[PDB]
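Take a look at the structure set out below.
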Amino acid sequence: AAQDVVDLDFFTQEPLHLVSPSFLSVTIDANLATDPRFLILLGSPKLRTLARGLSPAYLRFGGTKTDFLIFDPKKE
Amino acid sequence: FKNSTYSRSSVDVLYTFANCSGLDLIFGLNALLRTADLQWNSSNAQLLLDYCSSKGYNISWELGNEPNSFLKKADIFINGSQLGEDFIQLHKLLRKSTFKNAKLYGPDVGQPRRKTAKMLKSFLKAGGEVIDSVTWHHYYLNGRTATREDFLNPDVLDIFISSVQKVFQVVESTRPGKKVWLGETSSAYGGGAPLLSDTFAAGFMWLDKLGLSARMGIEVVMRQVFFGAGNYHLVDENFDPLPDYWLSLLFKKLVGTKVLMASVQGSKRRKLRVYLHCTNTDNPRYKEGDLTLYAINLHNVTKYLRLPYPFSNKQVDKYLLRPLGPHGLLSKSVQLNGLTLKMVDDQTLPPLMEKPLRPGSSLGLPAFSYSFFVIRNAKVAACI
Ligand SMILES: O=C(O)[C@@H]1[C@@H](O)[C@H](O)[C@@H](O)c2nc(CCc3cccc(Oc4ccccc4)c3)cn21
Ligand SMILES: *[C@@H]1O[C@H](CO)[C@@H](O)[C@H](O)[C@H]1NC(C)=O
Ligand SMILES: *[C@@H]1O[C@H](CO)[C@@H](O)[C@H](O)[C@H]1NC(C)=O
């Protein structure tokens, strides 16, 4: 119907902002590091194919557990 | 939350995943390791930096997650000024290491509430000089209470605009020109909303967030999460991609770094949301000057978009995303122009195939759907 047709205005004179090529980036929650399957999961060739699809991107390892994790150079 | 340790092996797993995937790892350091005088004790971090140094790991750093809730989380209150001084300490460590030109981001504060500005403002005053970007977090909903209607509600989407304006108010007052990042963001806190955060319905909030972020000057948007326990994961527990994964892939294929602007004529227009960038011209189908429009329709009927002069007779490629049935918006499967999106195999993503429209046609956008449209031969000089 006529009421379902909508007109667009465009601004094209100049870039209003320049985002990073990595604009769409992703996280792993710091809590995944407490999962016993952590090594198995991030080892997944399938998971790596999917992650490579989002390249370029930042991967941020963090979350609430950031402030409750301690590096042990001796364990594991 | 209680303390846990992690191993060299843990760091190796995470670094290898990032490196083999072509992603840039940012690692959050523990900011609740404190001295008697409640300075940041840096000695654990020095252990980690030495190990990463020794392995030639190219890594970037954060310090703390959501400092304004440290009193709730741990009965330790750290004001913004002290956190600034801690970032200065971390900066000096990084500069005395093989990570001397490694990046530093912070302070990963939550979205603006009655008095969260005070911490970000006193933090940027104190430590703003040593951070490469300001990171903050945004969620729209509580995963426990979020409804299907909330996920489709233009009033929910719009609240994000005020969060962004309030963040930029603090940053412009203290570190004008500093890059602003969403360091952690998704649909719903508490791990996401079951059957909503992992479905086609999640795509409204995800694409609108990307649109508004780019339009308002956010440089980087970090999606909680790529993979993990939360319903807001882009990839599920079987390593299968959910609709937001395919959305994210299609965004990266079509959308360039140069942000432009689209708007709809009419008094109120909250349910038809439109965003405009230069086309990503890495794709050999497209050339310099091409435009990528993306649009969300939250009306319950098809809407038809008319391109303004002088683009009304251009050839347009449609990239329309709709759920694969029978679960409609609650589907975990998505079709691009009526073809279901699936991995060809564990090593192989499918092509993302355009549907060419006849030149001079209005852009059809069905009820509760989102679409990219590439305007070919647009010859926009701003896109070089
Ligand atoms: O809860 C989560 O899923 C994640 C958690 O996995 C991550 O490890 C952790 O870093 C985190 N922070 C937030 C944001 C918490 C927050 C703070 C302030 C306001 C928020 O959202 C609203 C509050 C009130 C009304 C509407 C939104 C959410 C969410 N999350
Ligand atoms: C902030 O915290 C520091 C360190 O705990 C304290 O010594 C200082 O007085 C506080 N400063 C302000 C400005 O409140
Ligand atoms: C759209 O919404 C209205 C309720 O406002 C309803 O009466 C109408 O039938 C709906 N149309 C469709 C096609 O579902």
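Chain B uses Swiss-Prot numbers throughout; the residues present, in order, are 160-543.
From the backbone N, Cα and C atoms, a Cβ is placed for every residue, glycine too.
Note on B:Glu225 (mutagenesis position): other Cβ atoms within 10 Å of its Cβ, all shown chains, come to 23. Marked as active site, proton donor by Swiss-Prot: B:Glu225.
Counting every protein chain shown, the number of other Cβ atoms lying within 10 Å of the Cβ of B:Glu343 (mutagenesis position) is 26. Annotation comment: Swiss-Prot describes B:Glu343 as active site, nucleophile.
While the structure shown retains the original residue, Swiss-Prot records the mutagenesis experiment B:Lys161 to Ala with this note: Two-fold increase in the level of secretion upon addition of GS-modified heparin. No association with GS-modified heparin; when associated with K-161. All protein chains considered, the CB of B:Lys161 (mutagenesis position) has 6 other CB atoms within 10 Å.
Within 10 Å of the C-beta of B:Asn162 (mutagenesis position) there are 12 other C-beta atoms, taking all protein chains into account. While the structure shown retains the original residue, Swiss-Prot records the mutagenesis experiment B:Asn162 to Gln with this note: Faster electrophoretic migration typical of a size reduction and important decrease of secretion. Larger size reduction; when associated with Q-178; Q-200; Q-217; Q-238 and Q-459.
DSSP classifies B:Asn178 (mutagenesis position) as helix under the three-state reduction. Here Swiss-Prot describes B:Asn178 to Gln as a published mutagenesis experiment; the accompanying note says: Faster electrophoretic migration typical of a size reduction and important decrease of secretion. Larger size reduction; when associated with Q-162; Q-200; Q-217; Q-238 and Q-459.
Using a 10 Å Cβ-Cβ cutoff, B:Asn200 (mutagenesis position) registers 16 neighbours. For the mutagenesis of B:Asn200 to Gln, Swiss-Prot gives this note: Faster electrophoretic migration typical of a size reduction and partial decrease in secretion. Larger size reduction; when associated with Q-162; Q-178; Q-217; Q-238 and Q-459. The structure shown keeps the original residue.
Quoted from Swiss-Prot, the note on the mutagenesis of B:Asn217 to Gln is: Faster electrophoretic migration typical of a size reduction and partial decrease in secretion. Larger size reduction; when associated with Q-162; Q-178; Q-200; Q-238 and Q-459. B:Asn217 (mutagenesis position) is surrounded by 14 other CB atoms, counting those within 10 A of its CB over all protein chains shown.
Listed in Swiss-Prot as a mutagenesis experiment, B:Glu225 to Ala is described as follows: Loss of heparanase activity. No effect on HPSE-mediated cell adhesion.
Swiss-Prot lists B:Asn238 to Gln among its mutagenesis entries, and the accompanying note reads: Faster electrophoretic migration typical of a size reduction. Larger size reduction and important decrease of secretion; when associated with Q-162; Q-178; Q-200; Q-217 and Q-459. The DSSP secondary structure for B:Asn238 (mutagenesis position) is coil.
In Swiss-Prot, a published mutagenesis experiment is listed as B:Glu343 to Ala, annotated Loss of heparanase activity.
Record note (Swiss-Prot), mutagenesis B:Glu396 to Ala: No reduction in heparanase activity. The unchanged residue is displayed. In the three-state DSSP scheme, B:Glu396 (mutagenesis position) is classed as coil.
In sequence order, B:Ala526, B:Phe527 constitute the residues six or more apart from B:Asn459 (mutagenesis position) in its chain with CB-CB distances below 8 Å. According to Swiss-Prot, the experimentally introduced change B:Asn459 to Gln is described as follows: Faster electrophoretic migration typical of a size reduction. Larger size reduction and important decrease of secretion; when associated with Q-162; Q-178; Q-200; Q-217 and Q-238.
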Contacting mutagenesis positions for ligand 3, chosen from B:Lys161, B:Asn178, B:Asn200, B:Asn217, B:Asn459 when the Cβ sits under 6 angstroms of any of its atoms: B:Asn459
Cβ-based proximity (under 8 Å) of the mutagenesis positions B:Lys161, B:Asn238, B:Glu343, B:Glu396 to chain A, or none: B:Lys161, B:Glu343
Cα-to-Cα gap, B:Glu343 (mutagenesis position) vs B:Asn200 (mutagenesis position), nearest whole Å: 25
Close-lying mutagenesis positions around ligand 2 among B:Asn178, B:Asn200, B:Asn238, B:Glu396, where CB distance stays under 6 Å: B:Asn238
Cα proximity to B:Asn178 (mutagenesis position), best match among mutagenesis positions B:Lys161, B:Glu225, B:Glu396: B:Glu396
Cα separation, B:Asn162 (mutagenesis position) to B:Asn217 (mutagenesis position) (Å, whole number): 26
CB within-chain contacts under 8 A for B:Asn238 (mutagenesis position), separation at least 6: B:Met278, B:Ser281
